[PDB]
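Data first, discussion second: the structure below is written as structure tokens.
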Amino acid sequence: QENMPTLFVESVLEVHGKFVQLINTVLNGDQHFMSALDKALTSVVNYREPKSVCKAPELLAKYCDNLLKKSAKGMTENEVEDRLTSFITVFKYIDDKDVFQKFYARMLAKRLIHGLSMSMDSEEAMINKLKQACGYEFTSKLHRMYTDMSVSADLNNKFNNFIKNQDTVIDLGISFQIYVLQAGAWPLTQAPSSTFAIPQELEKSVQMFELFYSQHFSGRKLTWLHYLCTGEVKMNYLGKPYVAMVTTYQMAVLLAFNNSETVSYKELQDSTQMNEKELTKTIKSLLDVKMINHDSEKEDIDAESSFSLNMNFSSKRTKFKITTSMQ
Amino acid sequence: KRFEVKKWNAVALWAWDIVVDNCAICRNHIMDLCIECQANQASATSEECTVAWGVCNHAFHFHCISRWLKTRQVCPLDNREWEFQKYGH
């Protein structure tokens, strides 16, 4: 079950290649034997891991995802394309292509949102190859995701132009970049269970963006996924200037210290409107890095806890990323 | 004792827009794939048919309207002329 993706595709390809060569050399390439080879491979590919729902679609998705990630460096773009072309041979034989599409969409979504894809051209070439192999249907959700990412550049340019075309140049005071994703195509269904009071520094960008975006699209309604959202917080309060890549919740917590050197759990909760679990995890992720101190004999967090900004914070790198699991 | 704005990010994504009625070209719910497409989800065309909206402020399954454009190009929900303006699944 742990390396099913790689081993499954390679094993099916070896079997396929052997028999194509046999049929061409010994059976004069007869289409009835080729059809028998294809039926045999279809019955074989529809394999499911022990106690699991059919995993071949998930495995093919994980494999293709591994080939499409930047980690295939040491392999050229051409070798990845040959490996993917071979993968398409296997992909045709999957019964539940929509299941592949939703797992691939989940892997591809994470690859696209976090920029883990080797090249956009390789992802598109893959989606077009899958389209030639399985038809439009199979790529419809994937093609829409890839389309949302490609149209996101024009959407950001439209937003920057929307701001420049208002009678007053509305300087956002922050660099704002955004990706708007279609909910029927994407497997991003995490509605924010916290009415996160967005920091004042972000609020202007958020409201101008909601006004701007609502003009163009429809269907299942995407909404601020503040937990997937990140930004940079620069600490100028220390003897060395530090830049922390932080989540929007971490950012909000750190931004509360702009109002005071000490902040209570309740003030952070009232100002950020985060739920207790995510606020606690957020604060904890700042405490573990020692960016904040806990003024209670416990270094760990309760509703009565007060936090003090760590005036003695030091890190080995001037720029660092606090990765909370919110992404 | 400073921590001030220079280059933040964060992300707020979209207000709303669901279409509540039925695609008059085949008479099935506008947000699902069209009847010919949902019934044949294994066909090369099927999953493509999500919501497409016209200047008519009415919407249809993308293949049904693209097929219907062989007929007079009017929306069968209000008979106004069709031109694609919004999209959604």
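We're sticking with Swiss-Prot numbering for chain B, so the shown stretch reads 20-108, in order.
Per deposition record, electron microscopy, 6.9 Å.
Note: Cβ is positioned from N, Cα and C throughout, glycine not excepted.
Pulled from Swiss-Prot, these are the features on record:
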| type | residues | note |
| --- | --- | --- |
| BINDING | B:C42, B:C45, B:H80, B:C83 | Zn(2+) 1 binding site |
| BINDING | B:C53, B:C56, B:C68, B:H82 | Zn(2+) 2 binding site |
| BINDING | B:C75, B:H77, B:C94, B:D97 | Zn(2+) 3 binding site |
| MUTAGEN | B:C53 to A | Strong reduction in ligase activity; when associated with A-56 |
| MUTAGEN | B:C56 to A | Strong reduction in ligase activity; when associated with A-53 |
| MUTAGEN | B:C75 to A | Strong reduction in ligase activity; when associated with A-77 |
| MUTAGEN | B:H77 to A | Strong reduction in ligase activity; when associated with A-75 |
| MUTAGEN | B:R91 to E | Impairs UBE2R2 activation by neddylated Cul2-RING(FEM1C) complex |
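Here the features listed in Swiss-Prot are placed on the structure.
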residue	record	DSSP (3 states)
B:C42	Zn(2+) 1 binding site	strand
B:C53	mutagenesis position	coil
B:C68	Zn(2+) 2 binding site	coil
B:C75	mutagenesis position	coil
B:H80	Zn(2+) 1 binding site	strand
B:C94	Zn(2+) 3 binding site	coil
Entries of B:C53, B:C68, B:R91, B:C94, B:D97 which, being recorded positions, have CA atoms within 10 angstroms of B:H80 (Zn(2+) 1 binding site): B:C53, B:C68
Remaining residues near the recorded Zn(2+) 1 site, that is with C-beta within 8 Å of the centroid of the site residues B:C42, B:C45, B:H80, B:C83: B:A43, B:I44, B:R46, B:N47, B:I49, B:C53, B:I54, B:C68, B:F79, B:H82, B:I84
Pairwise Cα distance for B:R91 (mutagenesis position)/B:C45 (Zn(2+) 1 binding site) [Å, integer]: 16
Residue pair B:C56 (mutagenesis position), B:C68 (Zn(2+) 2 binding site) - Cα distance, angstrom, rounded: 7
Candidate nearest B:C68 (Zn(2+) 2 binding site) in space, where candidates are the recorded positions B:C42, B:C45, B:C75, B:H77, B:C83 and distance is Cα-Cα: B:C83
Fewest other C-beta atoms within 10 angstroms, as judged across B:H77, B:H80, which are the recorded positions: B:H77
Least Cβ-crowded entry, counting other Cβ within 10 Å, from the recorded positions listed as B:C42, B:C68, B:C75, B:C83, B:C94: B:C75
CB-centroid shell, 8 A cutoff, Zn(2+) 2 site B:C53, B:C56, B:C68, B:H82, site residues removed: B:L52, B:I54, B:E55, B:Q57, B:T64, B:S65, B:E67, B:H80, B:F81, B:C83
Which recorded positions sit within 10 Å of B:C83 (Zn(2+) 1 binding site) - Cα, from B:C53, B:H77, B:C94, B:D97: B:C53
Those recorded positions listed as B:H82, B:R91, and which of them has the most Cβ atoms within 10 Å of its own Cβ: B:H82
CB contacts for B:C53 (mutagenesis position) [other CB atoms within 10 A, all chains]: 25
Neighbouring recorded positions, C-alpha within 10 angstroms of B:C75 (mutagenesis position) - of B:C53, B:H82, B:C94, B:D97: B:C94, B:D97
Candidate recorded positions B:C45, B:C53, B:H77, B:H82, pick with smallest Cα gap to B:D97 (Zn(2+) 3 binding site): B:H77
